[PDB]
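**Student:** Below: one structure in structure tokens.
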Amino acid sequence: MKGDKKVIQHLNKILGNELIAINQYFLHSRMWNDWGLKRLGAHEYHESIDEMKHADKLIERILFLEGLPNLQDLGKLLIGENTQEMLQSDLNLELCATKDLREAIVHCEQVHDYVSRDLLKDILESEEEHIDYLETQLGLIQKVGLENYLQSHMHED
Amino acid sequence: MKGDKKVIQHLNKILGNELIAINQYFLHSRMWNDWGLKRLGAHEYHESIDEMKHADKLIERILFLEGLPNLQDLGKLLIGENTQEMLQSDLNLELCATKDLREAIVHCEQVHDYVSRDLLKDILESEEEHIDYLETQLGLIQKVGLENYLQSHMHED
Amino acid sequence: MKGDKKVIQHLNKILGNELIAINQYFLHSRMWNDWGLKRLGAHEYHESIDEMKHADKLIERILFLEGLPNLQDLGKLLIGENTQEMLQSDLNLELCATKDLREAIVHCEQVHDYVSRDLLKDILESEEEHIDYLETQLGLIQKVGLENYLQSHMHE
Amino acid sequence: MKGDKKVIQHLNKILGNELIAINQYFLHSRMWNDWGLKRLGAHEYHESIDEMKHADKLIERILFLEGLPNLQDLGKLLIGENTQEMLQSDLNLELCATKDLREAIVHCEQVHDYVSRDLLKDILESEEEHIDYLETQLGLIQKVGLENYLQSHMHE
Amino acid sequence: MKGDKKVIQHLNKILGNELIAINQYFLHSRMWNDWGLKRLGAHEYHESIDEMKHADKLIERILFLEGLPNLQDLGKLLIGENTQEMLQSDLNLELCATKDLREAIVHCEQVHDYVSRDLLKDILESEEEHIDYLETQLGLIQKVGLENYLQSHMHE
Amino acid sequence: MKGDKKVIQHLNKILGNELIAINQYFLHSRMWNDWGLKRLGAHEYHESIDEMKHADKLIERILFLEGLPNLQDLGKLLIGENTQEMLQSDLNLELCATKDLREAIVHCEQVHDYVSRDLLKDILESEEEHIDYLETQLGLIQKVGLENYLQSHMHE
Ligand code: HEM
Ligand code: HEM
Ligand code: HEM
Ligand SMILES: [K+]
Ligand SMILES: [K+]
Ligand code: NA
Ligand code: NA
Ligand code: NA
Ligand code: NA
Ligand code: NA
Ligand code: NA
Ligand code: NA
């Protein structure tokens with residue numbers, strides 16, 4: 001095993017978080033499509049795809065380091081019952097994810113695994129972009145009203 | 001809830017099987033790429049993508065029937081340690097999957113859910129194609145020898 | 001030095017107004033984008049760019065007239081806290097800007113600097129178009145309601 | 001408010017440096033064009049545009065972190081009176097800017113704001129490329145002589 | 001001079017490793033071509049080219065920092081006598097060379113040379129990709145057998 | 001082994017000369033680029049690339065003849081401190097290189113290795129073209145003066 005054992009543990013923890021997000025965002029996407037809120041459904045689908053790509057890169061890095069990627073343990077999905085709950089639940093997940101990313105980066109730096117650190121910083125930038133999106137949507141609900149906000153997400157771009 | 005309760009249970013069971021296959025095939029794909037067996041890695045990636053598409057269609061059908069798609073419960077991945085074990089483990093998973101598909105189809109027919117039956121028959125045809133592929137690969141190992149078989153899967157098409 | 005000294009003072013005053021407007025509109029643009037009101041953010045960015053182009057022409061004219069362009073003194077930015085305040089603040093700024101432009105044109109005419117007058121008249125036409133836009137947006141808020149007005153500016 | 005308060009102070013300090021550089025380089029550009037040294041004018045315009053783009057990214061990051069971008073305080077422009085002074089003034093400004101960038105990156109690292117650190121590192125790479133350019137121009141003046149150096153920058 | 005003296009020493013040490021790798025990989029490439037293992041010859045040629053490009057970037061950074069690039073001291077090449085030995089020798093070089101890159105990055109971080117650190121991190125990612133390639137080839141020899149492995153590298 | 005042992009010694013001597021020139025010309029190129037003499041930098045880069053191609057052909061020929069190419073022993077680089085020293089150092093190196101080429105050709109002819117002779121004659125033609133270029137550049141410094149000569153090599 002060529003990589004640092006705790007680095008591999010951290011990468012598997014980030015991978016676990018991405019696996020939760022893949023499933024939660026994919027279900028939320030399809031719930032929004034089922035309700036006819038196709039613009040939200042499409043955007044949330046692309047969020048799910050982006051998490052899938054991050055998970056791929058984490059799996060490839062873990063194998064290069066001769067660790068074992070853990071795709072078996074799936075943590076808790078928090079599926080909302082309406083749009084505001086779904087957005088907030090995504091946001092709560094992202095805030096936990098960025099906490100775990102920052103701890104992983106600290107450890108990669110300490111053991112000089114600079115390539116793993118760069119991979120995680122790239123993922124972190126993407127997750128912060130997702131936080132930006134989510135906070136913006138919740139703010140729009142307040143500025144334009146829920147009924148208008150949902151109306152604006154019926155039809156795709 | 002507009003759909004038959006047991007139909008929705010069956011669709012969630014098939015969905016559960018697809019979720020196992022997504023992860024097992026994706027990891028097997030990336031293990032083969034890590035070993036430099038890129039033709040196997042590419043083929044197994046496309047198998048994983050195909051299971052993702054089946055899972056999407058099952059989720060959409062469950063929501064239309066006003067059921068709750070279960071993306072939370074992930075069953076047992078059986079990750080092989082070498083090519084022959086990985087192929088056999090995929091094959092064992094597919095044989096369980098087709099058993100469950102046939103039971104689901106029997107029940108859809110009994111309660112006259114002909115659209116759900118057609119969706120499952122489409123998935124079943126794809127899974128039998130995957131069995132065809134897997135049985136063929138294991139037979140090739142015997143006909144050309146393991147070392148030649150692996151050699152033939154180093155470079156992509 | 002070929003230029004009239006008071007013409008150069010006037011041109012530097014107009015330049016100072018443009019420099020305030022560049023920064024106020026740019027910040028308002030990025031606030032609207034942060035809030036997800038991308039159509040307002042995009043329009044306000046283009047207003048900021050237009051002020052940048054006016055400032056460029058003023059700098060070039062001042063240098064031709066052998067004056068010293070003043071980019072050092074930045075007057076008061078009035079940043080609003082919500083859409084209605086941001087639009088009204090831009091409008092208040094534009095009304096001050098057009099007052100100064102008219103006084104500058106009067107002086108250019110008196111000392112026969114007709115090319116500077118023509119430059120300032122082109123800038124004034126642009127600033128009056130911006131007043132038109134701002135008064136129209138504030139009127140639309142009254143006609144369609146605030147929530148609908150904001151909704152119509154979410155998407156570009 | 002998600003952002004670290006001292007990170008936002010640092011980002012506003014870097015923003016303040018960019019705002020000085022935007023105006024100093026833009027004026028230097030238009031001075032060089034007025035003098036007929038169009039190749040210097042064009043290059044310096046592009047330096048001003050690059051600083052504008054950095055300021056934009058800083059404003060956007062500050063707003064994401066729920067801070068208040070400061071476009072109101074404009075520090076000291078040091079406008080040169082001839083080409084050699086203008087280049088050295090830009091270089092003095094860039095050396096101050098890189099010192100502040102390094103101090104900002106240290107603090108971002110300490111509080112684990114790695115995305116802000118990455119933004120500042122990209123800006124720092126751009127500012128060090130500008131130092132490279134400036135040191136090269138000042139060296140060329142010594143190697144080819146001032147008159148030849150200016151001659152080579154008449155035409156674009 | 002602007003650069004930290006130990007940073008420049010570290011960059012010259014990395015440059016020295018790249019210069020060994022250029023020549024070792026180029027000779028290994030031409031040995032594989034002479035033996036008719038053209039797929040290995042072509043891949044190894046591209047590894048040598050990639051090291052040449054890294055060397056270029058390091059030379060440019062050393063000169064910007066006002067250090068003296070050292071292309072005179074060439075360290076020890078380890079030339080294999082068959083395919084297995086050549087791949088092992090490349091891997092030995094890469095493992096020793098990535099250790100030096102990590103030590104250089106630690107020092108850049110300590111003295112706040114973040115641009116040098118970023119350059120070395122880009123090179124390090126490339127060298128780890130080469131380690132990935134080399135370990136994979138040695139594993140394929142085990143999995144498919146040496147004769148099949150070489151057969152698969154006859155044709156481009 | 002098919003090759004004449006002294007032919008292989010001569011080919012390895014010529015290869016050693018090319019390896020010196022690759023590194024000397026590459027560093028001179030990057031020094032000229034650092035100084036903003038980009039036309040000299042580009043031309044010198046191309047000279048380095050041409051020596052790389054000659055080295056490749058020599059390596060291939062040695063391996064065909066069942067000799068061992070020597071990429072380990074790197075002779076003395078003579079790096080100039082300014083343009084006139086750099087050009088003269090390149091010229092001195094080329095004059096040594098052509099002396100060795102002629103002695104290698106004499107020996108190839110004596111032992112009837114006409115294909116090695118032809119390869120060396122093709123290299124010699126390229127090195128004489130480089131001598132032509134270098135002598136011309138030193139002559140231009142005298143004819144147009146150093147400051148004008150350097151000015152003419154600022155822009156590509
Ligand atoms: C281990 C977890 C997963 C990984 C690593 C993963 C990876 C990927 C990747 C790399 C792609 C290609 C994206 C692109 O290049 O644009 C993809 C596509 C896709 N994935 Fe996933 N995925 C995972 C789980 C899932 C799940 C659980 C679902 C749905 C329930 C899903 C649904 C999809 C769909 C619908 C596509 C697009 C298929 C198409 O091209 O038609 N994925 N996935
Ligand atoms: C807060 C301060 C400023 C910011 C954030 C800013 C930002 C920008 C940005 C992002 C662009 C587009 C650049 C590109 O994408 O190529 C731009 C264009 C430009 N800016 Fe600024 N700018 C600022 C101040 C100024 C000032 C004070 C002036 C002149 C006195 C100026 C002159 C220009 C010009 C001439 C253009 C090109 C317009 C065109 O496309 O015709 N900027 N600015
Ligand atoms: C044994 C020594 C070397 C050999 C045989 C060699 C050979 C080559 C060859 C054949 C090329 C392709 C040229 C073409 O076809 O146009 C090349 C490219 C190049 N070489 Fe070398 N080289 C050597 C050492 C070096 C060194 C020491 C440096 C710099 C320190 C260097 C820098 C470059 C660069 C920058 C390129 C262009 C690569 C690109 O942009 O794709 N090389 N070399
Ligand atoms: K509405
Ligand atoms: K075979
Ligand atoms: Na519905
Ligand atoms: Na936001
Ligand atoms: Na079959
Ligand atoms: Na109006
Ligand atoms: Na320089
Ligand atoms: Na491997
Ligand atoms: Na000549």
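Placed from the backbone N, Cα and C atoms, the Cβ positions cover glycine too.
According to Swiss-Prot, the protein carries these features:
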type: BINDING; residues: D:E18, D:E51, D:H54, D:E127; note: Fe(2+) Fe1 binding site
type: BINDING; residues: D:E51, D:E94, D:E127, D:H130; note: Fe(2+) Fe2 binding site
type: BINDING; residues: D:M52; note: heme b binding site
type: BINDING; residues: D:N148, D:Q151; note: K(+) binding site
type: MUTAGEN; residues: D:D34 to F; note: About 30% active in Fe(2+) oxidation and storage, diiron-binding site does not coordinate fully, decreased overall flexibility of the BFR, partially occludes B-pores, see Fe ion inside the B-pore
type: MUTAGEN; residues: D:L68 to A; note: Assembles into normal BFR with wild-type ability to oxidize Fe(2+) and store Fe(3+), 5.2-fold decrease in rate of iron release from BRF, greatly reduced affinity for Bfd
type: MUTAGEN; residues: D:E81 to A; note: Assembles into normal BFR with wild-type ability to oxidize Fe(2+) and store Fe(3+), 3.2-fold decrease in rate of iron release from BRF, greatly reduced affinity for Bfd
type: MUTAGEN; residues: D:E85 to A; note: Assembles into normal BFR with wild-type ability to oxidize Fe(2+) and store Fe(3+), 5.5-fold decrease in rate of iron release from BRF, greatly reduced affinity for Bfd
type: MUTAGEN; residues: D:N148 to L; note: About 70% active in Fe(2+) oxidation and storage, diiron-binding site does not coordinate fully, decreased overall flexibility of the BFR, loss of 1 ligand to K(+), reveals more Fe cations bound inside the BFR cavity
type: MUTAGEN; residues: D:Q151 to L; note: About 70% active in Fe(2+) oxidation and storage, diiron-binding site does not coordinate fully, loss of bound K(+)
**Student:** Under DSSP, is D:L68 (mutagenesis position) part of a helix or a strand, or is it coil?
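**Tutor:** Where D:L68 (mutagenesis position) sits, the three-state DSSP reduction gives coil.
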**Student:** Could you tell me which of the recorded positions D:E51, D:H54, D:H130, D:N148 sit with their CB under 8 A from some CB of chain C, listed in sequence order (or 'none')?
**Tutor:** none
**Student:** Take the binding-site residues D:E51, D:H54, D:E94, D:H130 and keep those with a Cβ under 8 Å from any chain F Cβ; what remains?
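**Tutor:** Contact set vs F: none.
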**Student:** Just to verify a number: CA distance, D:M52 (heme b binding site) to D:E18 (Fe(2+) Fe1 binding site), in angstrom, no decimals.
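**Tutor:** Given the Cα positions, D:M52 (heme b binding site) is 7 Å from D:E18 (Fe(2+) Fe1 binding site).
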**Student:** In sequence order, which same-chain residues at least six apart have a C-beta under 8 angstroms from D:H54 (Fe(2+) Fe1 binding site)?
**Tutor:** D:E18, D:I123, D:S126
**Student:** Let me spell it out: for each of the recorded positions (D:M52, D:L68), count the other Cβ atoms within 10 Å of that residue's Cβ, using every protein chain shown. Which one has the most?
**Tutor:** D:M52
**Student:** Can you see whether DSSP assigns D:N148 (mutagenesis position) to helix, strand or coil?
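**Tutor:** It is helical.
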**Student:** Using the alpha carbons only, what distance in Å do you get between D:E81 (mutagenesis position) and D:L68 (mutagenesis position) once rounded?
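**Tutor:** About 36 Å separates the two Cα atoms.
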**Student:** Through the lens of DSSP with three states only, how would you label D:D34 (mutagenesis position)?
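**Tutor:** SS state of D:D34 (mutagenesis position) = helix.
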**Student:** Of the binding-site residues D:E51, D:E94, D:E127, D:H130, which sits closest to D:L68 (mutagenesis position) by Cα distance?
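**Tutor:** Of the binding-site residues D:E51, D:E94, D:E127, D:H130, D:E51 has its Cα closest to that of D:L68 (mutagenesis position).
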**Student:** Going along the chain, which residues six or more apart from D:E94 (Fe(2+) Fe2 binding site) have their CB under 8 A from its CB?
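**Tutor:** D:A21, D:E127, D:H130, D:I131, D:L134 - these are the non-local Cβ neighbours of D:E94 (Fe(2+) Fe2 binding site), listed in sequence order.
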**Student:** For D:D34 (mutagenesis position), what is the tally of other C-beta atoms lying within 10 angstroms of its C-beta?
**Tutor:** 15
**Student:** For the recorded positions listed here, D:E18, D:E51, D:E81, which shows the highest count of neighbouring CB atoms within 10 A?
**Tutor:** D:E51
**Student:** Which of the listed mutagenesis positions (D:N148, D:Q151) has the least company, meaning the fewest other Cβ atoms within 10 Å of its Cβ?
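**Tutor:** Taking D:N148, D:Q151 as the mutagenesis positions, the minimal 10 Å Cβ count falls on D:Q151.
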**Student:** Applying the rule Cβ within 8 Å of the centroid of the Cβ atoms of D:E51, D:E94, D:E127, D:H130, what extra residues of the same chain belong around the Fe(2+) Fe2 site?
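**Tutor:** Here the nearby residues are D:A21, D:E47, D:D50, D:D90, D:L93, D:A97, D:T98, D:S126, D:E129, D:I131.
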**Student:** Determine which residues of the same chain, besides D:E18, D:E51, D:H54, D:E127, have their CB within 8 A of the center of the CB atoms at the recorded Fe(2+) Fe1 site, and list them by sequence.
**Tutor:** D:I14, D:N17, D:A21, D:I22, D:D50, D:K53, D:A55, D:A97, D:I123, D:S126
**Student:** Which whole-number value in Å describes the distance between the Cα atoms of D:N148 (mutagenesis position) and D:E85 (mutagenesis position)?
**Tutor:** 17
**Student:** Where D:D34 (mutagenesis position) and D:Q151 (mutagenesis position) are concerned, what is their Cα separation in Å, rounded?
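**Tutor:** It is 15 Å, counting Cα to Cα.
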